[PDB]
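Working notes for the structure below.
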Amino acid sequence: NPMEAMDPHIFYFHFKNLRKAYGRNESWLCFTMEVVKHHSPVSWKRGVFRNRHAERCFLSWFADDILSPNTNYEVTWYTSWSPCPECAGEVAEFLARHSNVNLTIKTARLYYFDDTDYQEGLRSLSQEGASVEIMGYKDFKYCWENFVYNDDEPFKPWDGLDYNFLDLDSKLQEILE
C-alpha cells in the first residue's frame, strides 16, 4: 500500500513552505520506521503515502500489516501538511493506546486556517507524546535523498525556504507553549 518514492516534480510541488503551496489539497506522508522486537535485530522500513487522509492510510497499513506483540516502534513522519483536526485526533488516540509506538512528526506547512480546533489537535498530539516540528533544510534534503526519485541530482532549495521555516517555527512554539 505504501509507495517507495515519489516523483521529483511532485516533491517540489507539494513540500514547498511558500504561500502558493497552501492551495495544495493533497497531503503527502513520508515515513521511516525502526522495528525493535525484543531479543532480535532491528529492522527498518520506509515509504510514502498520499491521501482517507494520508495519516489514516499509514495507521491502517501499520495496524493491519505491521503491528505485532513484543515489539517497540520508532516512527518518523515527514508531511506536506500538518495533521488536520480530525487527523490529529485519530493519531493522538492511537498513540494513547499503543505506548510501544513513538512518533515524531515533521511538517512542511502548518494549516490553511489558524483555527482553534487545529491548534488543539496539535497540542493534543503533543500531549500524548508525539514530537511535532517544522521541516527545515536538513529535513527537506533527507526527504529528497530518501523518498524521491532524485536521479542523483542534488536538492535545490527554493527561495524563502529558511525564512518561512523561522515564521512557521515561531507559530508552532506559540501553539505548543
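Residues 190-240, 248-373, in that order, are what chain A shows, numbered as in Swiss-Prot.
For this deposited structure, the header notes the method as X-ray crystallography, 1.9 Å.
Using N, Cα and C of the backbone, Cβ positions are placed for all residues, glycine too.
Within 10 Å of the C-beta atom of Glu251 (mutagenesis position) sit 24 other C-beta atoms, taking all shown protein chains into account. Summarising the annotation, Swiss-Prot assigns active site, proton donor to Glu251 and lists experimental evidence as the type of evidence.
Spatially close to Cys283 (mutagenesis position) yet at least six residues away along the chain are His249, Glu251, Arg252, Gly317, judged by Cβ distances under 8 angstroms. Taken from Swiss-Prot, the feature Zn(2+) 2 binding site covers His249, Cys280, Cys283, and the record attributes it to experimental evidence.
In three-state terms derived from DSSP, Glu251 (mutagenesis position) belongs to a helical segment. Quoted from Swiss-Prot for the published mutagenesis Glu251 to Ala: Decrease in cytidine deaminase and antiviral activity.
For the mutagenesis of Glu251 to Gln, Swiss-Prot gives this note: Remains able to bind Vif. The structure shown keeps the original residue.
Annotation of the published mutagenesis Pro265 to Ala in Swiss-Prot: Impaired interaction with HIV-1 Vif protein; the original residue is retained in the structure shown. Of all Cβ atoms in the protein chains displayed, 7 besides its own lie within 10 Å of the Cβ of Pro265 (mutagenesis position).
What Swiss-Prot says about the mutagenesis result for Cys280 to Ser is this: Reduced but not abolished antiviral activity. Nearly abolished antiviral activity; when associated with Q-96. Shown in sequence order, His249, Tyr307, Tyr314, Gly317 are the residues of the chain, 6+ apart in sequence, with a C-beta less than 8 angstroms from the C-beta of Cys280 (mutagenesis position).
For the published mutagenesis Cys283 to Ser, Swiss-Prot gives the following note: Reduced but not abolished antiviral activity. Nearly abolished antiviral activity; when associated with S-99.
According to Swiss-Prot, the experimentally introduced change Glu289 to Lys is described as follows: Abolished interaction with HIV-1 Vif protein. Resistant to HIV-1 Vif and reduces Vif binding but is still efficiently incorporated into the virion. In the three-state DSSP scheme, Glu289 (mutagenesis position) falls into the helix class. Taking the Cβ of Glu289 (mutagenesis position) as reference, no residue of its chain lies under 8 Å away while being at least six apart in sequence.
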According to DSSP, collapsed to three classes, what secondary structure does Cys283 (mutagenesis position) have? helix
End to end over the 7 unmodelled residues, the distance in Å from the Cα of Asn240 to that of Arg248 rounds to 6
